[PDB]
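Q: Would you mind keeping the following structure in view while I ask a few things?
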Amino acid sequence: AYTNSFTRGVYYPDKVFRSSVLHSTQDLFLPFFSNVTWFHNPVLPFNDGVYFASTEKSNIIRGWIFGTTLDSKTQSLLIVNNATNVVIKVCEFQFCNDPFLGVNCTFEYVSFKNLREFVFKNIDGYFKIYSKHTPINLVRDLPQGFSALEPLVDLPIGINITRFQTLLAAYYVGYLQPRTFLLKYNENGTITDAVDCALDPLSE
Amino acid sequence: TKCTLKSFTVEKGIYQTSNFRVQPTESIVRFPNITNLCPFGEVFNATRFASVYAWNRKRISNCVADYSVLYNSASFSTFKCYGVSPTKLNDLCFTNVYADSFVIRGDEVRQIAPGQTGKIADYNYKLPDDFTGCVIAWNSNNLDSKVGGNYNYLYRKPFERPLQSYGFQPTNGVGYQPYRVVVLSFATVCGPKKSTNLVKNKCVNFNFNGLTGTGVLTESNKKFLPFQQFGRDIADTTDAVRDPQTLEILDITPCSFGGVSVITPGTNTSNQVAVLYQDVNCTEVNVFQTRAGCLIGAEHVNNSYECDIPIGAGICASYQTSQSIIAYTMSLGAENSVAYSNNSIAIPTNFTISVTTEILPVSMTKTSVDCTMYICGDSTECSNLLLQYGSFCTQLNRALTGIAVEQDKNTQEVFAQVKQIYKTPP
Amino acid sequence: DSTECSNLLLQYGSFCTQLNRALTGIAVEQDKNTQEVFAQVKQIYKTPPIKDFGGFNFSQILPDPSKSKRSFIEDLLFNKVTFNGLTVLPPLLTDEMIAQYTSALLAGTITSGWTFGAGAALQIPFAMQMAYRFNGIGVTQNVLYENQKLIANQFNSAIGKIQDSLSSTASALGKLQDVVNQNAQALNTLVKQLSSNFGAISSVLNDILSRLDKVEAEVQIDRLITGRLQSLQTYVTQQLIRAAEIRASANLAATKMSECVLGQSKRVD
Amino acid sequence: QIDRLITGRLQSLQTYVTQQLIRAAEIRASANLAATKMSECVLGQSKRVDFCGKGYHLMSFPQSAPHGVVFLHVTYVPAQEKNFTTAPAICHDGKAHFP
Amino acid sequence: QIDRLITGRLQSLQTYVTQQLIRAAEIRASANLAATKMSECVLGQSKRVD
Amino acid sequence: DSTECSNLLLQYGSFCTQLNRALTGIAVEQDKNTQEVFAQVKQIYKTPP
Amino acid sequence: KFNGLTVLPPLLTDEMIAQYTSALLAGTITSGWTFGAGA
Ligand SMILES: *[C@@H]1O[C@H](CO)[C@@H](O)[C@H](O)[C@H]1NC(C)=O
Ligand SMILES: *[C@@H]1O[C@H](CO)[C@@H](O)[C@H](O)[C@H]1NC(C)=O
Ligand SMILES: *[C@@H]1O[C@H](CO)[C@@H](O)[C@H](O)[C@H]1NC(C)=O
Ligand SMILES: *[C@@H]1O[C@H](CO)[C@@H](O)[C@H](O)[C@H]1NC(C)=O
Ligand SMILES: *[C@@H]1O[C@H](CO)[C@@H](O)[C@H](O)[C@H]1NC(C)=O
């Protein structure tokens, strides 16, 4: 099943302040009005990097795994929200194939009512995580609006990724693409509107 | 000015001659509060080590390499380096930072050489055939070894056991007595980036993290988001930064600079000159401030005169009465109240013929350039290379010939409007 | 201000000095253009205290001590048009001096006809200056006097419509606005070109000098010098062409001052 | 080495020819103006105020000059004046007379 | 190798566009003159000798 | 129309865009020149037959 | 000065220009505007 992504999934492309300016960049973004797959789990492709979001209120969507195999053979990302905060490991996890929370190694780290949104991308050997949170009215799909995602963490871990999966109530997946964007930074240094230049002839 | 124009005589005017450019008064370096240091005491303050026939090897990554502390540890039983030196290694970084340790006899300096030798090295405690980094040892026979000795010996690749462990004791001579061997080697782990105090309202050299520059750092009102580090202007030039040790936003305004221009009367009349520092504020440099910049050596005169040497923004300068350079607001012409009323007219009673000269150029010097001789004169070697650029010399010589023919056209267009060469009457 | 780059730029010789000379010629051309348009009058003629111009009403176009001295229409016009080694330079004549010339030209034109171009300004009543401008278009001057208030009402009304035409839309000033935008666009293009790599390892000059030893850095910096210098030659060439385009407009405006303000040109349209 | 000298000398000569094209267009603007001054003020009498020197125009005489031309514009300039009382028209037998 | 062709072709195209800008000023000077002839010499009778 | 070449031409930055912009400036100006010359008339007049 | 740079002479000599300014001037004196408008 699929739903329209609307104008969602834009994120701050760099750690820079700019104000009252229409800056433009080519980077891995979720294309405007792209198909986001809907889910309520199988190992998914990672492609050019991922947009992930969940309409949630139970906080049962709780973790992510990434890698090539994403299991046993090589150092593989394990990310969990443990009710303190985010917790991260990268071990060669030969762990259970479909875990649920109660209703070798090279790095380790510690940090519906809502839509919580995220982006995961891998560039040059850094792994990047972004996020945003909002209250919502709509239940079946993403709410039609605009609100940019902000960096959380910025990890020098060097691991290869081609697949990902999620750990145990509704969520959405989309893939980033090398689109060029125009970004409307306001007086207070926030992105407040955008153009996916490739979308239509007016957008070009 | 004489050197600027490559001439000893200088005509009356104003001439740009140099840049005024305020130099950085000191240098600033800023990085985050130094944190997450490498726990080197996990090797360098350990109570013991495994025997040289089973010598330990480990990573040392994801942490700040506090080598300045081990560099001051002159109480070490031994130290050396081979892929680096301890004066630089405290500022260096490792691409895949690593460490090693073992228990061995004091003779194990023969085990520290690349492709190491002797019983501990042949057992397992040997250095790589192309070794790198630095090595240390700690005084185990002083207190970590009891009078009966300890398993700090071995006999026959790095950390690979064809080998077995053995005893050594603090009652032995310096080569036989036990010591706690240690190693470190070559991103994974970098030395601490030291920071200066921060300085404001002065032209200063700076670095924030890796953002180098030179500027006048001033505190600012701007609201960065918490993840934002640097600001930019509309043309993408950096306009402000966040300090990494307190949450302050500083405008990086430029260090003051501008063209030096020299006002001179003609050198045939005087050798006095006055200097305009373009858009400078005079406190930074008689002295006079103008909208064009700081003017030095010109007397300000409060009267107004027609513009002799133009400075800008209504200011002009001249050489006048003992004489000196003066600067004044230019006269546009004398005032005149035309005596208008609804029933008055002024009619001229008399006239003058006037014979106003007017002067116009009509031709350049007709010119042609042999681009083959200009670029490559007499060289066949160069002339062949010029042909790899194709049509350019043909196009240049054509363009100049277009100008050349146009000069004869211009001259005929002006004068040759007359069909017959009229003689005067006699 | 990198010394390592500055020494390499000396090997290109007189290129910098002839670029600075070319731009300095353009700077002088602007003071010269402005002189040739406005400074056509040798004396600053000034407006009389009485305003009895037979019914005509110049109060929107004459000076105002509450407005700088600019007229009401000059204030509309001044409202509707709107550090990398680059510097702007001031005009020789400030806007308060330009306003004195456009006042002098206008107060001459009102009180004295064309005569203030031909010699000394000679006063003539405004209702008579219009007769000797109707005769200039082959209308017998009694067609003014028998209609003097009707003609004044049309002139005063049309001046009122110019205040509205300028107040409502900037589109009439599109030429001036475009000239300002073109210069800002050229300067922005020239600044943005500092960020371009030109086949070098980085466009940050100190970054090259941090990554590389001198003989490698020399070739990398020589690319940036070549790219930036070609971008400067491009900008200066474009500004020389643009300056000739403005100078052609300045010669035309100077000619409209000379024939069309200071006289009555019979050149149709 | 010679590729550097060729590229430099060639970029320098393109700069010179570019300067001369633009300078030649400025001199053509002046030659077309001079041609016009000659047609209107030597071969004619211009009514274009201040086109042929200050004053009302009478005639002009060209004189040649190195790479250019000089005009001696002969102009009538009015030079002494009297204030007078004036009227746009005058009555007679109830009819208005005009000059 | 390709950077030499880009360098050459870009400098060649900049030469062409520079030349066309200067030529368009020569043509615009002629078009302003032509428009001036149409205003003064067609739409009216001109006393401007020759 | 080579990708491997265009990726280098991007490293020269704004040169190509300002060439397209300069020639587009020439192009529009010809339509202006032709309207300056001929479009001086508010109506299409016709003769008597 | 030998480096392929050359200055070329004008088509009209300065004496020929002085014949045209003589012709223009002798026209202007003897015949007014008439020598532009034909005979
Ligand atoms: C979350 O993880 C940390 C260690 O990573 C642990 O100390 C903490 O107890 C965990 N939180 C909860 C609620 O158990
Ligand atoms: C800077 O210039 C202004 C005038 O532009 C002047 O008022 C001010 O005093 C100057 N500031 C300093 C610190 O000299
Ligand atoms: C007119 O001026 C001349 C000097 O230019 C003078 O000699 C002559 O007498 C004047 N004529 C009258 C009528 O004043
Ligand atoms: C002139 O017109 C303005 C409005 O356009 C008005 O304020 C002023 O009173 C008028 N004065 C005369 C003399 O008509
Ligand atoms: C004309 O008369 C007025 C006084 O009514 C006087 O100010 C003005 O200077 C006179 N002009 C001449 C040329 O005499």
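The residue numbers of chain D are those assigned by Swiss-Prot, with the residues present covering 992-1090 sequentially.
Determined by electron microscopy, 3.3 Å, according to the entry header.
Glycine too: its Cβ is placed from the backbone N, Cα and C atoms.
According to Swiss-Prot, the protein has these features:
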{"type": "VARIANT", "residues": "D:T1027 to I", "note": "In strain: Gamma/P.1"}
{"type": "VARIANT", "residues": "D:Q1071 to H", "note": "In strain: Kappa/B.1.617.1"}
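In terms of burial and nearby residues, how do these features look in this structure?
A: In the three-state DSSP classification, D:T1027 (variant position) falls within a helix. The Cβ neighbour count for D:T1027 (variant position), using a 10 Å radius and every protein chain shown, is 18.
DSSP assigns D:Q1071 (variant position) to a strand in the three-state reduction.
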Q: Does D:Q1071 (variant position) have same-chain partners at least 6 apart in sequence with Cβ under 8 Å from its own Cβ, and which are they?
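A: Result: none.
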